[PDB]
4 protein chains.
Amino acid sequence: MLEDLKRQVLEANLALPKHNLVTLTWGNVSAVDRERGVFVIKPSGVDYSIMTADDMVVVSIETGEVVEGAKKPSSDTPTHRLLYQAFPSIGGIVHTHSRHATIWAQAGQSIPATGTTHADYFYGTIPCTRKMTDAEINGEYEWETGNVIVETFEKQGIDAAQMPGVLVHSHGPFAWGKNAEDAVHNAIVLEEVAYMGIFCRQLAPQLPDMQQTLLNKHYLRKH
Amino acid sequence: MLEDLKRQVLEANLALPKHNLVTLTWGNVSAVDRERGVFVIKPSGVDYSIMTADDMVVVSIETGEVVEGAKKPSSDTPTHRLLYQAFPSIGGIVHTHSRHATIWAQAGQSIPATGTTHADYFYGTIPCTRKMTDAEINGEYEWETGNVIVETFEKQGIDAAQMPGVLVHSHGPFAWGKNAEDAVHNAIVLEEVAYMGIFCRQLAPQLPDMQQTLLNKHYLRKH
Amino acid sequence: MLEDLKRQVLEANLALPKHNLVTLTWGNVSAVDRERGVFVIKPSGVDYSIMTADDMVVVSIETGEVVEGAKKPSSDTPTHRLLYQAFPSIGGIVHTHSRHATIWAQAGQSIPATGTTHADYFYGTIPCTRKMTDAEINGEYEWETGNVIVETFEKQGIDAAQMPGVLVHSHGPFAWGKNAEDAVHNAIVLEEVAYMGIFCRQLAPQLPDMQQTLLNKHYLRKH
Amino acid sequence: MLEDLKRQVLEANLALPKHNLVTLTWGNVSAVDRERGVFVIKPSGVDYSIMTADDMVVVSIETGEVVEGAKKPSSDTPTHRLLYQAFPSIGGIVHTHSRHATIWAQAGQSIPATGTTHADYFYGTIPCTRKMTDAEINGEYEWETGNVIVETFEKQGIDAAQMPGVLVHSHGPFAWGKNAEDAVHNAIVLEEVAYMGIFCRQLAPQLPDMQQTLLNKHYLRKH
Ligand SMILES: [Zn+2]
Ligand SMILES: [Zn+2]
Ligand SMILES: [Zn+2]
Ligand SMILES: [Zn+2]
C-alpha cells in the first residue's frame, strides 16, 4: 500500500550491515507517512540477505496495530511508534547496536562534542538516558524505552530536531532523521563520533568540549 | 553416514573465517547426533578454502574413536567430546581464538554483562576458567581442558544451557548451542560483547554489571 | 580544459573511500596547475559512486572564482586555495576526517615521530594547530582555517615541503604533496602513524620521540 | 633461473596486502636456496598489483650482488642477506610494518607470551632490539639492522629456530620460517599476538607471562 516507502525502508535496513552497524539480525529501520497515519518498519525474524520490500510491515501510529504485512514487525516497533508520536519532526528511525555507540551506552555516558564531524550532525552532547526502573522494564518495555528517551530530551531541554540521536543506558543507540536514508546517515555518523570519542578521550582525558562558536558554526551552517 | 550433519558442520566451519573469528587454520566446529551416539567435527590440517563435506570426521561420543572419515579429526576433538558428555543439552560446539574473546582469556578475566546485546545470549557473566595444573597440562591436555570447563560451571553453579560460552585461561573461547549454526551465532556474539566489554570498561572503569531485572528481561524473553 | 588533471583529481578523490579515509561524502582532493594559475577540486554534493571527471571543478588561484565546471566546488575550496598560495612547493591537497588522524585533531595534540614509518614521510612532529578565534570562526571560516595552518608552520619554523601534513584543532587532517596522488599517499600514511601513535603511547606513556639520527636517516634518504 | 622460487616469493609478497600486514609498497618477502648460495627477494619500486614473478630479484648470499633480475632489489636486501648468513635454519624472511607489531616496536617493548596462540609459534617472549647507535644508523644501515637483530638473539641466548620473529626498535617486525610461506604465516601470527598483547595488558596490567608448562606444551608439541 506504500510500495515506495517499503522500498526506502528495505534499502535502509539493508544498509545497516553494509556499513557494519550491525551483525546477525540486530538493528531495524522505519520510516513514517504522517498523512496516512502509519509507518513502515523492518520485519522480525528475517535475515538481511533474504529480505524483500514485501517483508516490510505497515503499522498504525495511533493503535500500533499492523495495517498490512504477512510478517511480524520488529520487536522494537513500540519504541519507534512512541518516538514518531513524541517527535513530530522526525520521518525516519534507526536502531542498531553498533559497537562503539553501544560501548558508550553500556558505560552509561553521553558522547561529548569534540569535533566538527560531530558538530555537523548533532547540536551538542549526544545524550545517554538514565537507567530504566524495574517497573518500566517489567511493564511495556519497548514502549517504556521510548518514554525514557522522550523524558531525557524534555528534562534536559534538548530539541529532537537538532539532536537526531540518543543512547539508551545499557542497551544501544537510536537515531532519526527527515527520512529513512537521513536517519541511516545520522546513525553511521553517531557510530563514527562514538568511536573517535573513545580514543580522543584516551589521548586527552581532560579535553574540554569543543568551542561553542565552532559547534554553532558547523551545526547552524547546515540545517 | 550423516551427509546432512556433515554439510551443516562444513558450513559452520566455513563461517568462522567469514565472520573474522579466525585466521589461518585456527578454530573448529562440531555438531552432535545423540541418537547415533556420534558427533561430526572439522578435520585437522585442511585449509578452509579447500574443505569439503567429505573432509568432516565422524567420532564416537563414548570411545572418542573415529567412526568414519579419511582425515584426522581436529586436535580439539577430546574437548568437544567431553563437553557433549558433560552437557546433555548442547548440540553444537565452536572453538576459536577470536581476537577479543581471546584477549579476555589471556587476561584470565570473566566478561561481565553490561549490555542487552550480551543479555540476549548469555545469562550473566561469561566465565573464564582457572589456570590448568601442570598435571592437567601434561596429561590428556585437550580432555583435561574440557574437565576444567565443566568444573568451572559446576563449582560456580552455572547452567550450560543458559551460558553457551566460556573462556579458557590463557587459551581462548569455547561456545555451544542447540546445533552447529546456533553455536556459531553464540560464538560471534561472544566475540562482540568481548570487544565492547574492553572499551566500555575503559570509559567506565567502575561501571557496575547491568541491572539484574534488565538481564532477566532480555535473556528470559528469548530462550 | 584540463581533462588529464580532472582525471587525476577524480581518481584521487575516489581513492579516499577505497582506503577507508572517509565515509559518506566527507573528504576532498585537489591538484594545482601553477602555469595556468588554477586548481581542480572535488565538487560539493556528489556521491563518490556517481562522481565523474566532468564533475571536477576548476578554480582560479588568484580570485577563488570558478573558471569551469557545472557543479559547486567543495566547501573547503578556500582552504585549498590559501594553501596553494602560501606553499609554492605543493601540487596536491587532501582533506579527510580519517578516524585516527581526526582523533588527534580533536584531542588538540601533535603526533610525535616514534617510528621509521613516520620518518619516511614526515620530517618530525606532525603539528596540530591552536584553536581558532571566534573572529576567525565567524569570518571567512575556510579561508581562515588556511591561515591558521600557515601560521602554525611559520611560528614553529617548519617547512611545508618537509611536513606534508597538519591537524586542525577540533576538526581533522590536511595533507599535501607533489601532486594529487602523492598527497593521497601522505594522507594515508598520516592516518597510519596517527593510529600507531595512539597505542604505542598506551604501551609506553613516557616513550621519547625517535632518535634524531634515525629520523634524519629515513627522511633525508628519500626526498 | 629459479622460476619456482620466484613464484613462491611472488605469492608470499602478494599475500602481505591480502592479510592487511601492509599498505602502499611497504613490506618485502624473500626465500633462500642454500645449495645455489642465493636468495630471491621482492623488487624495489613495484606496486603489488603489477608485480609478476619476473620482477623478483636473485641475489648472492656471499656478495649481496644481484645475480639475475631487471629490477632493483628491495632496499632491505642487506638485512635479509645478513640474516640468512647468521641463521642457517631459516629459509624465508618477511619484513612488514604491520600496525600492531610496529606499535610494540615503536614503544621499544618485547611482546610477552600470554596465550597459547602465541605459544604455538613463538617459544617465549618475542624480542625487541635495543636502539641502534648513530654509528650503526649512519653506516651500512640495513646491514647493521641485521647485526642488531643477531646481537639481540645472541646476548639473550635465544634460538632463531624457536623464535621466528623480532621487533626492531622504532622500526617494525621481521619474521622468518622454513620457507616463504612459513615466514608469512609467522608474520601474520606475530601481528595477531601483538594486537591481543596490547589489550590483554590493558585489561590486566599486572598479568604475568603464561605458565611455562603451557608454553612448553604448545610450542614443543609442534616443531
Ligand atoms: Zn536493541
Ligand atoms: Zn585453541
Ligand atoms: Zn573537514
Ligand atoms: Zn621497514
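Placed from the backbone N, Cα and C atoms, the Cβ positions cover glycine too.
Quick look at what Swiss-Prot annotates:
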ACT_SITE  B:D120  active site, proton donor/acceptor
BINDING   B:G27, B:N28, B:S44, B:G45, B:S74, B:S75  substrate binding site
BINDING   B:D76, B:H95, B:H97, B:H171  Zn(2+) binding site
MUTAGEN   B:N28 to A  Strong decrease of the affinity for L-ribulose 5-phosphate (LRu5P)
MUTAGEN   B:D76 to N  Mutant shows a strong decrease of the catalytic efficiency, but it retains considerable epimerase activity. The affinity for L-ribulose 5-phosphate (LRu5P) is relatively unaffected
MUTAGEN   B:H95 to N  Mutant shows a strong decrease of the catalytic efficiency and a reduced affinity for Zn(2+)
MUTAGEN   B:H97 to N  Mutant shows a strong decrease of the catalytic efficiency and a reduced affinity for Zn(2+). Inhibited by glycolaldehyde phosphate
MUTAGEN   B:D120 to N  Loss of the epimerase activity
MUTAGEN   B:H218 to N  Mutant shows a strong decrease of the catalytic efficiency, but it retains considerable epimerase activity. The affinity for L-ribulose 5-phosphate (LRu5P) is relatively unaffected
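Recorded features from Swiss-Prot, shown on the structure.
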{"residue": "B:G27", "record": "substrate binding site", "Cβ contacts under 8 Å, 6 or more apart": "B:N13, B:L16, B:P17, B:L21, B:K42, B:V94, B:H95, B:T96, B:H97"}
{"residue": "B:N28", "record": "mutagenesis position", "Cβ contacts under 8 Å, 6 or more apart": "B:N13, B:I41, B:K42, B:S74, B:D76, B:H80, B:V94, B:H95, B:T96"}
{"residue": "B:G45", "record": "substrate binding site", "Cβ contacts under 8 Å, 6 or more apart": "B:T25, B:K71, B:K72"}
{"residue": "B:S75", "record": "substrate binding site", "Cβ contacts under 8 Å, 6 or more apart": "B:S44, B:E142"}
{"residue": "B:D120", "record": "mutagenesis position", "Cβ contacts under 8 Å, 6 or more apart": "B:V189, B:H218, B:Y219, B:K222"}
{"residue": "B:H171", "record": "Zn(2+) binding site", "Cβ contacts under 8 Å, 6 or more apart": "B:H97, B:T102, B:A105, B:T145"}
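Here the Cβ of B:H218 (mutagenesis position) has 24 other Cβ atoms within 10 Å, regardless of which shown protein chain they belong to.
The binding-site residues examined here are B:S44, B:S74; by Cβ neighbour count within 10 Å, the least packed of them is B:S44.
The substrate site is defined by B:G27, B:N28, B:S44, B:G45, B:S74, B:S75, and by the 8 Å test on Cβ atoms against their centroid, the other residues of the chain that qualify are B:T25, B:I41, B:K42, B:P43, B:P73, B:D76, B:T77.
The mutagenesis positions under consideration are B:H95, B:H97. Their Cβ neighbour counts within 10 Å are lowest for B:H97. Whole-number maximum of the Cα to Cα distances across the substrate-binding residues B:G27, B:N28, B:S44, B:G45, B:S74, B:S75: 11 angstrom.
Every protein chain considered, the tally of other Cβ atoms within 10 Å of the Cβ of B:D76 (mutagenesis position) stands at 21. B:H218 (mutagenesis position) carries a helical DSSP state (H, G or I). In sequence order, B:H97, B:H171 are the recorded positions among B:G27, B:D76, B:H97, B:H171 whose C-beta falls under 8 Å from a C-beta of chain D.
Following the DSSP three-state reduction, the secondary structure of B:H97 (mutagenesis position) is coil.
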